Amino acid sequence: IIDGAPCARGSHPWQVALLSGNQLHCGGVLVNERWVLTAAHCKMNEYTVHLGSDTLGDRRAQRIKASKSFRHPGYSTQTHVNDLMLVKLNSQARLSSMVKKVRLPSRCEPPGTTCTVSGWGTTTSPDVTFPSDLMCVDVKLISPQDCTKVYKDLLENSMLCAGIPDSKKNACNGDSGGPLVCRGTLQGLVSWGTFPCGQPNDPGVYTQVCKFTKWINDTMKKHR
Ligand SMILES: *C[C@@](*)(O)[C@H](Cc1ccccc1)NC(=O)[C@@H]1CCCN1C(=O)[C@H](C)NC(=O)[C@H](C)NC(=O)CCC(=O)O
Ligand SMILES: [Cu+2]
Ligand SMILES: [Cu+2]
């Protein structure tokens, strides 16, 4: 997260992290006791999912193994359209005051809405710096028309932009799959942006969750 601040402790119990052993790879959100929703480009052959703490490496944190991942059938490794994926938890996820289900959206929030994006991604760019504490930053949803003026052909269907005008406030490497929340509901998953991160007027791009609600449910309904 660029130009953000440490999230208030316990304000993100549905936030999870995908680790390659001990190193952060991506972020994600807990859908239920066995499902994590993250970015499709965050795919791994095996994951070590962090849950229950704002600090990576917390001794109290939960670390569950994952070997099954289900990317949206329409994901493109060339355009990154449909950048979302569900990862099945090998073991049950023990809920608590620090681990809760995320609230999926029932509709698409409109442009101009102020939202919060969070992650343990790099806080600097081009040079990389990874924080142990979960970082948060507020951004505003940008209309598809406005964003197309910036990215043109790079924008495909269900790609939601968010950012602050003339501001470095944005997501970056390691933040993918992480939640973009507005009004208590999940509106987006960090997908992509420009490099280096935090270029003013260069919006962060998110997978627009309100467009995949049916897919998310059916996929969890079919695989256990
Ligand atoms: C996977 C996730 O952690 C990461 C998060 C992120 C978000 C914003 C900025 C940087 C990183 N997302 C990515 O790494 C995604 C998926 C791989 C490609 N990617 C990018 O964000 C890259 C840096 N962006 C691009 O390639 C975009 C589409 N174009 C440009 O940067 C312009 C280059 C050109 O014109 O060819
Ligand atoms: Cu990695
Ligand atoms: Cu690419």
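The numbering of chain A matches Swiss-Prot: 30-253, in order.
Method reported for this entry: X-ray crystallography, 2.1 Å.
Cβ coordinates are placed from backbone N, Cα and C, and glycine is handled just like the others.
Under a cutoff of 8 A between CB atoms, and with a sequence separation of 6+ in the same chain, the neighbours of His70 (active site, charge relay system) are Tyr104, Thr106, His109, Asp112, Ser205, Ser220, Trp221. The annotation active site, charge relay system is assigned in Swiss-Prot to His70 (among others) on the grounds of experimental evidence.
The active site, charge relay system annotation in Swiss-Prot covers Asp112 (among others) and is backed by experimental evidence. Counting Cβ atoms from all protein chains shown, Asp112 (active site, charge relay system) has 29 others lying within 10 Å of its own Cβ. Under the DSSP three-state reduction, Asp112 (active site, charge relay system) is assigned to coil, being neither helix nor strand.
According to Swiss-Prot, the feature active site, charge relay system maps to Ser205 (among others). All protein chains considered, the CB of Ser205 (active site, charge relay system) has 27 other CB atoms within 10 Å.
Sequence annotations record features per position, and here Swiss-Prot assigns domain 'Peptidase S1' to 30-250.
Annotation of the published mutagenesis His54 to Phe in Swiss-Prot: No effect on zinc inhibition; the original residue is retained in the structure shown. Sequence-distant contacts of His54 (mutagenesis position), defined as residues of its own chain at least six apart whose C-beta falls under 8 angstroms from its C-beta, comprise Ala46, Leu47, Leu48, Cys71, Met73, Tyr76, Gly203.
In Swiss-Prot, the entry for mutagenesis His109 to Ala states: No zinc inhibition. The structure shown retains the original residue.
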